[PDB]
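> My questions all concern the structure below.
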Amino acid sequence: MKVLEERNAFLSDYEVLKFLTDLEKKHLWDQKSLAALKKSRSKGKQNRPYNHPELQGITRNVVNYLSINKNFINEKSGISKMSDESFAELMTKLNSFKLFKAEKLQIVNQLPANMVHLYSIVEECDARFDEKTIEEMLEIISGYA
Amino acid sequence: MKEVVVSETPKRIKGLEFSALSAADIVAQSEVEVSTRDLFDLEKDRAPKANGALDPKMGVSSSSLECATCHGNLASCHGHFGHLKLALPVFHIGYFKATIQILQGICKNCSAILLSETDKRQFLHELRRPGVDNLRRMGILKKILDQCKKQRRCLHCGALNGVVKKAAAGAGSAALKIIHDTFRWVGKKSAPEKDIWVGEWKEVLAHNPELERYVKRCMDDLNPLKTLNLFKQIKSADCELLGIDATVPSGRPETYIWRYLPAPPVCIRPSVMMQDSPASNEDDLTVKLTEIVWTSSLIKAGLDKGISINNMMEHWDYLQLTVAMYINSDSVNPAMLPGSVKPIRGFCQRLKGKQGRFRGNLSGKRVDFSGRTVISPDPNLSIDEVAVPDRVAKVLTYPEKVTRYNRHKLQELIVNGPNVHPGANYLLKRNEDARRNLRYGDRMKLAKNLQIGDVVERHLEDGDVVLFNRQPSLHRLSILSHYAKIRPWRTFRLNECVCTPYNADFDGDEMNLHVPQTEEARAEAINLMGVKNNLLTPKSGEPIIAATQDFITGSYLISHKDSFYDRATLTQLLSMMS
Amino acid sequence: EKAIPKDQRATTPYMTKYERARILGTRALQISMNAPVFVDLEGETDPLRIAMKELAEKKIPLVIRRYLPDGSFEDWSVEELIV
Amino acid sequence: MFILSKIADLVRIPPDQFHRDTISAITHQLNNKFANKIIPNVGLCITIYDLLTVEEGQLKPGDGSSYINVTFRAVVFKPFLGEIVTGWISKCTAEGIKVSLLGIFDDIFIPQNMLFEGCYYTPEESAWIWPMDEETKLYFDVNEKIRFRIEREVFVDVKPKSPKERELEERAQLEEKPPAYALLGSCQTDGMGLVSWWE
Amino acid sequence: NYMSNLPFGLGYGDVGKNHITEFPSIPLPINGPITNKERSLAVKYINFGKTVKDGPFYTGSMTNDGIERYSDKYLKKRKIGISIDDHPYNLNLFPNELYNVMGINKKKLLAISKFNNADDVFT
Amino acid sequence: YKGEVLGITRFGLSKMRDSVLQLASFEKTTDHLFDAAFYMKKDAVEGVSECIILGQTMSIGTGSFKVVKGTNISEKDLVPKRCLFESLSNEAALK
Amino acid sequence: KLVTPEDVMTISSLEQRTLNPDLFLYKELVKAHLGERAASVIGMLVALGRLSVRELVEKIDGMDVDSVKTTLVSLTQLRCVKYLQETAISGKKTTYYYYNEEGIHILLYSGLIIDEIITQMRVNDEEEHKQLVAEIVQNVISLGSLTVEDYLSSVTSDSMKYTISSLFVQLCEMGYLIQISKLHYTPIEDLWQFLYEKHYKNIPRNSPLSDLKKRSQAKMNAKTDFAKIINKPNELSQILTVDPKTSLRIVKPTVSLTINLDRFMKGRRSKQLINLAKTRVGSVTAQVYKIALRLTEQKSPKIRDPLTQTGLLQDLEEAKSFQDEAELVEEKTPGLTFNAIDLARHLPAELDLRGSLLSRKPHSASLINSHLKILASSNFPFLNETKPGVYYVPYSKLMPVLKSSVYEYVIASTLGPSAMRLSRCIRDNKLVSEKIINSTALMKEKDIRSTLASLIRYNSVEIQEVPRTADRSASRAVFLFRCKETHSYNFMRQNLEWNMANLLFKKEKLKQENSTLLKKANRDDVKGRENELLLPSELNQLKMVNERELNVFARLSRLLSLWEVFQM
Amino acid sequence: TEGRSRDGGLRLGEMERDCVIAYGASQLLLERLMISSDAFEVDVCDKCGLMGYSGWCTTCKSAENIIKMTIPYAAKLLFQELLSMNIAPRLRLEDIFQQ
DNA sequence: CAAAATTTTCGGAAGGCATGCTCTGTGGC
DNA sequence: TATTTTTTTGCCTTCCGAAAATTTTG
RNA sequence: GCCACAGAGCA
Ligand SMILES: [Mg+2]
Ligand SMILES: [Zn+2]
Ligand SMILES: [Zn+2]
Ligand SMILES: [Zn+2]
């Protein structure tokens, strides 16, 4: 085991969520799939889920973590409802602004609606953006693109 | 979560790097220092003694004790080393000739090699060629030694160098002594060392004239301590010309002089139990180790309390002889020791001969799943078939792994049991580690619960590949591969067309039957060592498996010109051959 | 970089006896560990005879990597080799 | 938060898995070896993303399993420095507070030095108090949603002890270890702490 | 037996142990307390070791992440250290094969250290 | 083949063969082993005898080649997957 | 209680006892001052002798050609690597790199060198020349060799530049700074081999002289050319240049100056002789001897004759010629002989000489003559009389006495005064028996046996076995004892080298263990404010670490005072 | 063991080993002389070459370089005997697969 | 040129080595 | 304690004075 | 049980 490169690419939470939901659909790991025949149905024979418990546990934990809302008054995280077209639109909107790759990645991962959260993600907001640009960015992130 | 990724890579052996252990390497691998002569303490029902030659930390010799280092029984313990510090250094009997060769190439006054820088550079250039093999290296080193012997006086100092040799070249303590004749090449040129020598002897002869007769034989002796201190100040750049690689810390001449003796694990010198319970016989290595401890303690106590110098040197020589017998018992006469006769089995005696490690346990060794039986003829067998007795086939087993293609067969074999011949003797489950005997189980629940990865040791049945061997193996056809048939008459049976490669005749001959336990070995035996694929000897390509006596004569009588058969006799003969 | 291309293969195209023995042993060991077979086995249970039937009509998925003394090797498909 | 790591590995496919597709078998072996495990000096691996190059399967003499040299990109959980993240408080100590990312990684510790200024811990209520203003009735209650900022990524060795020191320790236990991956949170900026506080 | 014969000086009680220590017990007289002249000599040693440690000829042992942040500005550079090819070499003292790595046509700066007058070792 | 007539003896094999364990297993075991230890020679495990002694496959007969199982993975099946964030993000507007 | 082999391998120096003292010392010094790459190169050169760049690349794992070339440049600038360029018969040219003890000893003696420079030129009066001399010598030692123009390019004050130039001239006049050249980078043996072969070829072919006559003539020509080449550094050829403004002597600008190790070792030998004379003849007479040795120090004979390292001692006649030449140069050198009048001008004001002598039971010439006659009439040959009133130091006859005295007193301090008595007893009558020792040296027989058994372990006493049987049995043979000087001196030199190397290894291990705290404490803002900016526990650890480092360096200096006598 | 009175096994001597060598059957020789007689799983250190116990090297005092291998027990016995004779047969290991 | 140091030759002593496997019985600590 | 036999044969190299031969000094 | 010794089998 050798690590050719520590960082090959950056993954947003949307990409990981979509990939793991596709993996759960492929391996029949979704809550609907287990509710169908895994429990409370007799005809579970000849159709079996993927046996690996460790991967199933970690993918369930990750999908539960990325599914719930990290930024709310207290139910969905928004990236679950987001699609490829909305992601591309959000990329096109945020690329026009005066932001770095890490800041854009954190904006995608967390999707702020609170104002102080957007203060926290990008540092020296007052020394880089005026109130109009900050309000425009908050409007862009508000609709989840 | 928190587990770290483990990566195990399969590996083989690329090579071996022979060397000698330094003091730090000997102590580092040690687990206890042997500092007690007594093997057992009489106050604890003859338990092994702490810091002794049979210390438990060095392993266990019985099946009831614990190692107290790895906490394992006799089966699961690899053995651990101890170390023993000698009071004074002694010469290594194995490296004695190497020590003499090193001393013959260095100045005995400043430990510098007796070579000019031009010759040194030329010999290093010869030694560092890309294509140098062992023979060329030994030749270059011999030339270096011969050139060093010709150097009458050193280069860095003006010291006179004589000839370094053994004291007597025999089989006693004098055979383990090095003398340096300094004034053998002096001639009549009035060397300044000769003036000091004659001044010394004039000064000492005024008090003891009786020594005057012994002045001629008096030479500069090289005791192990002086040799060690001389080796300690050898420049590392000159070690390559003496045959030693100085790039590693263990590549120094002083490594080849005994300072720390590695006491071997007791798993390689076990105490042999006898028929008498209170007493257990000990290996010769352990007794010699205790003797070495006793002599070194005696030497140290004599150094501390100031015993006479003759006794000191005598006990030093006794320690040298004891370590020499501990390594090679045939090197020195046991009668020279005060205690002493059958010579002990040293480490050299365990490695050489037909009964040693190499020719008795490494090149050839006892194998399992083999049988030996008298042979008798059987013409009805095919030439690639040997008949095994039913009794032998119930002992020699083949481990078949349960697959999707042979589950029912192995279930039937498990049900049949160890007594009925088409059966099995042992079963090893996939998740288990110890095979279970089928002579005690239910034998019906085991068959029903036969998994898809279990290994069942079934009896030798028909079609099994067996190696058939006659012990005077002269050519490769003396061991072949046959298909097993099972017959009830307590003898091996092979076709008489096959007894010619074996050089075997049925007048009391016994042959051996090996059963390969691996699919790869089975396939290799049946495809490369088969009787069908070995019908021609590789000596000349001529057939070796063909008609023998009583088959040539019958064929000649059939094919004789006055042999006429009607249809009844013809048809009977044709049914007889098929 | 040590792989000789298929066009410039210089070793013999015939399967040696050692290659046959090693191939049969490897396939028998694989079958003994519950590998799928590509033949219509007629009640055979021994892995060796199944491997022999597999080699009989060239239905075995292995290649021979023949190592030249210099270091370069040479990949030959078993079905390509002549037996 | 999540990055892609390119790793070369040697996978052992057993001969009973030959009926499966080779990509699926390689991915299954890689998930046995790597999933939900700590890659040293890299982080925590989630799932094998994809395979880039696959070599020919080499066979060891004496085993029918096929060994394949496979290069793969895998999704590994590596929060970079300065990235903020939301977790749930599991337990609070005198030295600091412990937060878990909902079962993914329960090894995040926020100490006193990087926490809110003036915070103090009192055992009876089991929470940390931050005197921000006159309305200082704010508690770092357990099982609550906190936001923090990653400041240090610490790796320690998984070096085992001596054998004898292992049986004696096991015998004493019969009669806590440093995690190989850990992160240190911080609360040195407004907006960290409880998410409901900055509503 | 190998055990019967004993030297005259020794007895049975004092032999059979073989405890040779691994630790020496004969010290040189150089281990006395330090003096003022020796203290000045020692701080001269320390100063020379430090000034060779950070000099142009060190050749030492044989978090810079690729991520880009706005904190890169307002962050100063560590040090513009002197390299092996930034020294006024006397080319008559060196072999011809070493000319490639010394930068024969480059900027030449002589790194001259300043002597520390006080014994700045904290006691 | 070494330039001279060696002979099939202990002395001849001591010059022909540079392996240590092969010579040690024939004759003069202790002398050869101690000479190897003193001269610190490296013995490559390539001969049949030391392969038997160490218990691994010899390089003659069935060990002169390596059996390789040809994987059926095409290049088309090994295309990199979609990495949306690193592709759609650009830093043209800083700089 | 019992100590495990784990504890022995951990807390003791058993792993370091298996290392050659030369290699261990050189590698430790280079790793302490330079980096680990230079340490690897120096260690490989010590282990394998001379090597090429390609051989160093192929022998050391983890270094390529450029890295090896860079570290060879770094070592060559500090004069830690000698080199020789040689051409093969086929025409290929190869550079072979050696190791020289000169640069490693410069690294080892650096603070002692700075202290000797500071003390020797009598700048003890005030402070600014203390600063300038210390900084220029430290820069010269640290950079290996530097030019004066490049040094003065960093100074902007004209008066400071003038004082620095004058101090450089003062250093060059008294021999401490010399001109570096390819002579200091070529081996002595290779130079003598080249000269001998050149003078052998210049002998005409078919000469009437035989082979031995040709060899003798070539040896004579090689010896005179070698003497000229060796003494060429010391002719003051770099100082003859005068500045464009008159009445000022300056060192040449483009010349490269280097520190002279031979002059420093001459000073160390003078200090050792003063310390030896302080134990035999008074304290005022010791001061007179000190002034005499400081005066006749620059022109004194070198510590080691380079011709002795050329491999020429295999001929006994060459050994006698070297001894006679040494006895000639120590006497007939014009600057070595001195009178009382010569020493009268160099006496200090504090020295009185007035009431120091009693004839029967102000810097005058008679009192100095009386003191020098006390020095010359002592048992140790501190001074000798050629003609009456003229004195010279007998360096050929005084230095074995110094070596023997230092060796005997080291044995006295370590193994006891009885060890001194036994060693000197065995030395005085050369070959002795146990009974003759007991009669001649009056002490108990068991004490004699124990003491000689202890002395045998350190090569002090060698056992001569005289056998009285056909087989050399220890019971029937008779054992005499002799004392060989060279074996014991070499053994103790190696022992002191190992102790110095082990001390440096312990210091480096301590610094590597406390590296974080030492890096924190040595920062620019932290320094000078350690009490304010550091915790009390870190302050106490820094206290202990610095005290231990100072003790290590003090013990190193004391060892160096005890080890250079056997390098004489 | 030796002899049918101690339920012993038959000896595959030098001549039979050499005949199997002449046939070219490497796997059969490995099975007969290692698998069926004295196979032994041992710890080998990759740095110092010496063998260890329980996944631990007593010389380096670390478990980083321990590798599981299978050798004949006679080889381990020979290595320990040589180590008792001041000979160090340090094994050097390499990967089976070229990678 | 003949003494004298050096190199090569020539004997005699000293170790090392000598088929494979297999089966019993007896004796001594 | 001291009288006192061998119980295969052939081949081989290394060591080491002794002696012959050659070189080298004076 | 260990160690030697002795005999025997097959070319
Ligand atoms: Mg017969
Ligand atoms: Zn154990
Ligand atoms: Zn010498
Ligand atoms: Zn190790």
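Residue numbering in chain B adheres to Swiss-Prot, whereby the residues present occupy positions 1-340, 347-584 in order.
Looks like electron microscopy, 2.7 Å, at least that's what the header says.
A Cβ is built for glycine as well, from the same backbone N, Cα and C atoms used for every other residue.
What Swiss-Prot shows for this protein is this:
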BINDING   B:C67, B:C70, B:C77, B:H80  Zn(2+) 1 binding site
BINDING   B:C107, B:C110, B:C154  Zn(2+) 2 binding site
MUTAGEN   B:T506 to I  Temperature-sensitive
MUTAGEN   B:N509 to Y  Temperature-sensitive
BINDING   B:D511, B:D513, B:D515  Mg(2+) binding site
MUTAGEN   B:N518 to Q  Temperature-sensitive
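How about a rundown of where these features are and what they're close to?
Taking all protein chains in view, 20 other C-beta atoms sit within 10 angstroms of the C-beta of B:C70 (Zn(2+) 1 binding site).
For B:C154 (Zn(2+) 2 binding site), applying a Cβ distance below 8 Å and a minimum sequence separation of six or more within one chain yields B:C107, B:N109, B:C110, B:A112, B:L114, B:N161.
Long-range neighbours of B:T506 (mutagenesis position) (same chain, six or more residues apart, CB within less than 8 Å of its CB): B:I550, B:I551, B:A552, B:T554.
Other Cβ atoms within 10 Å of the Cβ of B:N509 (mutagenesis position), summed over all protein chains shown, number 14.
Around B:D515 (Mg(2+) binding site), taking its Cβ as the centre, 16 other Cβ atoms fall within 10 Å, counting all chains.
The secondary structure of B:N518 (mutagenesis position), as reduced to three states from DSSP, is extended strand.
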> With the cut-off set at 10 Å between Cβ atoms, which of these binding-site residues ends up with the most neighbours? Options: B:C67, B:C77, B:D511.
B:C67
> List only the single closest residue to B:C77 (Zn(2+) 1 binding site), chosen from the recorded positions B:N509, B:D511, B:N518 by CA-CA distance.
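In terms of Cα distance, B:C77 (Zn(2+) 1 binding site) lies closest to B:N518.
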> Show which residues of the chain containing B:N518 (mutagenesis position), separated from it by at least 6 in sequence, have their CB under 8 Å from its CB.
B:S376, B:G377, B:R378, B:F474, B:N475, B:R476, B:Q477
> Have a look at the binding-site residues (B:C110, B:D513) and report the one with the fewest Cβ neighbours inside 10 Å.
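Output over binding-site residues B:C110, B:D513: least Cβ neighbours within 10 Å is B:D513.
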> Short of 8 angstroms on C-beta distance to chain H, which of the listed recorded positions (B:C70, B:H80, B:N509, B:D511, B:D515) are there?
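The recorded positions close to chain H are B:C70, B:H80.
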> My understanding is the cutoff is Cβ-Cβ under 8 Å with a sequence separation of 6 or more in the same chain; which residues meet that for B:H80 (Zn(2+) 1 binding site)?
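For B:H80 (Zn(2+) 1 binding site), the qualifying residues are B:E31, B:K57, B:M58, B:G59, B:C67, B:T69, B:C70, B:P265.
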> If you check the recorded positions B:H80, B:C110, B:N509, B:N518 one by one, which have a CB less than 6 Å away from any atom of ligand 3?
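Correct list: B:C110.
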> Can you tell me how far the Cα of B:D515 (Mg(2+) binding site) sits from the Cα of B:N509 (mutagenesis position), in Å?
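Taking the Cα atoms only, B:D515 (Mg(2+) binding site) lies 10 Å from B:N509 (mutagenesis position).
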> Please report the number of other Cβ atoms within 10 Å of the Cβ of B:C107 (Zn(2+) 2 binding site).
22
> Cβ under 8 Å from chain G: which of the recorded positions B:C77, B:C110, B:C154, B:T506, B:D515, B:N518 qualify?
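Listed in sequence order, the recorded positions near chain G are B:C110, B:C154.
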> So which of B:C67, B:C70, B:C77, B:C154, listed as binding-site residues, have a Cβ under 6 Å from an atom of ligand 2?
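Cβ under 6 Å from ligand 2: B:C67, B:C70, B:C77.
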> From the recorded positions listed here (B:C70, B:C107, B:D511, B:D513, B:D515, B:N518), select those whose CB sits under 6 A from an atom of ligand 1.
B:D511, B:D513, B:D515
> Around the Mg(2+) site formed by B:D511, B:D513, B:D515, which additional residues qualify by having Cβ within 8 Å of the site's Cβ center?
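Not counting the recorded site residues, we get B:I381, B:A510, B:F512, B:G514.
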> For chain D, give the subset of the recorded positions B:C67, B:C107, B:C110, B:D511, B:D515, B:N518 whose C-beta is less than 8 angstroms from one of that chain's C-beta atoms, in sequence order, otherwise 'none'.
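Near chain D, no listed recorded positions qualify.
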> Given the recorded Zn(2+) 2 site (B:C107, B:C110, B:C154), which additional residues of the same chain have their Cβ within 8 Å of the Cβ centre, ordered by sequence?
B:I106, B:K108, B:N109, B:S111, B:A112, B:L114, B:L155, B:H156, B:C157, B:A159, B:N161
